[PDB]
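**Q** Once you've had a glance at the structure underneath, I'll fire off some questions.
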2 protein chains.
Amino acid sequence: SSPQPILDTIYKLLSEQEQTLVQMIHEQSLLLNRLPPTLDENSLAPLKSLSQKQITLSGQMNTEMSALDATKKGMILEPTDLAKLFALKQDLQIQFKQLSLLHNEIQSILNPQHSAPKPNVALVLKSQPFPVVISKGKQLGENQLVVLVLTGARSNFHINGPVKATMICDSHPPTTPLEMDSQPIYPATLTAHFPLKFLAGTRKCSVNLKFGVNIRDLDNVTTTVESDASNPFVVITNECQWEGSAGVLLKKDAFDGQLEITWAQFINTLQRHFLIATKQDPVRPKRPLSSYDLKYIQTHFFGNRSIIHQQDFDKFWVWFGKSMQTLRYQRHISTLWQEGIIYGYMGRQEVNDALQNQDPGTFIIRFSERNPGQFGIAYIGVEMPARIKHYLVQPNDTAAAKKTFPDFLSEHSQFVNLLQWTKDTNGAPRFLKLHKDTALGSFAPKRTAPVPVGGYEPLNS
Amino acid sequence: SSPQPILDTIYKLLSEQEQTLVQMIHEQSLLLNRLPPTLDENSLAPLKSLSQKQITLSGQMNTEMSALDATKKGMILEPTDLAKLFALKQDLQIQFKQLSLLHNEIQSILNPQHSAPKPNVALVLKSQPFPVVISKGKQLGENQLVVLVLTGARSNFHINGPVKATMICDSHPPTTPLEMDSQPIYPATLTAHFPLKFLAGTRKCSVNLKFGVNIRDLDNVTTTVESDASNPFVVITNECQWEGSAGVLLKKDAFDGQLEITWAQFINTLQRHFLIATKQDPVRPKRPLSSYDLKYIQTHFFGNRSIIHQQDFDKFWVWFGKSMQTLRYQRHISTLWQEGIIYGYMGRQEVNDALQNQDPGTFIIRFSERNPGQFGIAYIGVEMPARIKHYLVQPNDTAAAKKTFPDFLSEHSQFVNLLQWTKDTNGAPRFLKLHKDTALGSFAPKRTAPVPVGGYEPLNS
């Protein structure tokens, strides 16, 4: 954590390199129309000097990529730094492709016969909402999926037809999954916005989008140019699949055709997916998996190694995937957990040691380790001597509309003063004894008529 | 209270006077067979000297009666002193009648022509179980109802037939209420034991027994001699009437044809009846109405006066009678109240002031003032700020066999540590915070298999 250096360094590079390519795209096409009918030396001295600058710059661009690729693989990045590495990675990739087309162009001059290069165009995803688990039928925003066309200084070609989107699944083993696959291109920017409509589930299989357009050479040769695959994603048809899809998506994004990945590589991906599940802000998340939650995960499901394997995942998701389906779908859980109301990821010994001798009625809510997707309230009992008593909250305790976990909680005098997970002044998270009613404040049943004074009342309510 | 003097003084008198009558009964009949055929002075000088002793002693006996009658009427007597005044009263009455028959006899000699005297016999109740509320069909013990025949030194008569028991009701406005009404007389003691069998209810009306026997004069004149009425009592036929009967019995014993009685006279009677209701020992009762309970009664139902009226009673019994039906009939209540577990007679302000700032879960059980025969648990709540919350225990909270008040109590985490009414070392009653489970110790559900350790358990049980 705190890779604040590596990244802010690379960000300044990209902002500069961004401007270098502007003056370079101009400098090139300029020095390109000014090349005589033909002549070698005197005429091609300035082009060779450019090629030099390009190759040099290409190299810096390669060092950068490795630097980033190594950070994601070797450092646990905090939410902000994480979202940034991803952003820098995407932009540097584009810069690299841009520079590449300019160079291939200047090269098709200095050293022709080298052949190939094909039409010097390129389709890249300037922005995408993937990865993510999409619910069948939702439609993307007008600026969520934008495709950018990259060219050389001089365009020795024309574009025929619109840019098309094609869904692909490479675990290959009979209709239209998308709506609005064809989009024209904006001139001032050469971009194409795809407000795709997802018309079909994927059957819990990762998927990627591919864009392509037909380019007609200046010699009337038609070539189809395509983009690399987008980030993976899955389309589900019922909130019942969110898990299987989400796990598959996570497993795919995490390992990517590999059997073993670093610990950092793994959690950096999960953190990313965890925030997407809980629909939290990527940069300033209300509550991201903390270092504590990571260690818990690293200990209870991974042997505490700094290298994770393919099959250790299958077991981790059996449990974890459930804890998340609960966070994303069970009413108020997400909100209550993001607040500190529900601690969540904690093991026995830890829940107990955190309660060692507290007034009776003190409790902490966390995830059952044997009952995936379920909570286990650990409270101190009334009976003497007072001992720590755990309670598995079961499905029937909650009911779809009426009793939601927060209702259930304020109905048992056995749950008095909560141990909330609050943030301190040095920002450090802490445990401060609120009162079941104070903490649940925002969820409590709003008393209409004021409190009765004088006779007798019912016991609990 | 503490009339320890008055009574222990009179007790020594009765024990002595008891022996004086022994030597007097002997001295008399002796000096009676030794009286010549007839002669006045010289012969009747010793008889006149006896008559003097008798009259003197009769007088001491009268001072004693008034002394006792005034104590019951002007001093609140504690259980022991109370049972004693009643015992002394009964024995002194008998001594008085005995002495009377001896004197009438010596007088029928010295001053005949004075006429009357009738056969010089007397039937007195040497012992009785009244007052009390009897359940139809029960049968008395062989020594619970004994009748004693008193005579003069010389018996100038014979007894024909057995001693009979006759039930009487003087609120007069078609069969056999008793079994075994006729009993013979034991010679060595001239007593008749009546193990009466109550064959009929009384319809909530006080009743008294009357004993009588036929005596045949030495001149063949037959006279029926009777005893004064026994203490009142009532026979009920169902536990539903215990109240109406008990109140009527209490009202009758308390006032006795009067409209106004002293405060002391009143409570001394209630104390007596209260111990009989709760089936407690008269001398060493586990828990008798305390001075506190008396003041409560004196304040909430009597205007705090030292003189009680007939109609103030009708209202008092409306409530109190119920609190007692609960003590005598509702399961474990009697035991729980006799223990200090249930305090009982306490008013609002008092219940609250006794709880002013106690840990949440602290409670005292007492009688509802608006809900006669019902309990109102006053406990401190969980909610903050913690305030005193009263709860009316209703009939459905309890069920005949399964849930008895003590079960109900140990089922709500809202009732934690009880404020028990315990006795201190100087014997003074006190409030010591036991634990709902410690105090209910003897009633708790006996856990078969030992306490589970390791997983999750249900919330309350």
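Chain B is numbered as in Swiss-Prot, which gives 242-414, 420-707 for the residues shown.
Technique stated in the header: X-ray crystallography, 2.7 Å.
Each residue, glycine too, has its Cβ placed from N, Cα and C.
So Swiss-Prot lists these for the protein:
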- B:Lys443 to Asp: Loss of DNA binding (MUTAGEN)
- B:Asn484 to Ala: Loss of DNA binding (MUTAGEN)
- B:583-686: domain 'SH2' (DOMAIN)
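Quick one: where do these features end up spatially?
**A** Over all protein chains present, the Cβ of B:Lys443 (mutagenesis position) has 15 other Cβ atoms lying within 10 Å.
In the structure as shown, the Cβ atom of B:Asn484 (mutagenesis position) sits within 10 Å of 9 other Cβ atoms. DSSP gives B:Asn484 (mutagenesis position) a coil state; it is part of no helix or strand.
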**Q** Calculate how many Å lie between the CA atom of B:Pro414 and the CA atom of B:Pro420, with the 5 residues in between left unmodelled, and give a whole number.
**A** 13
**Q** What does the structure give for the C-alpha distance between B:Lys443 (mutagenesis position) and B:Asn484 (mutagenesis position)? Integer Å is fine.
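**A** Checking the Cα atoms of B:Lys443 (mutagenesis position) and B:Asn484 (mutagenesis position) gives a distance of 16 Å.
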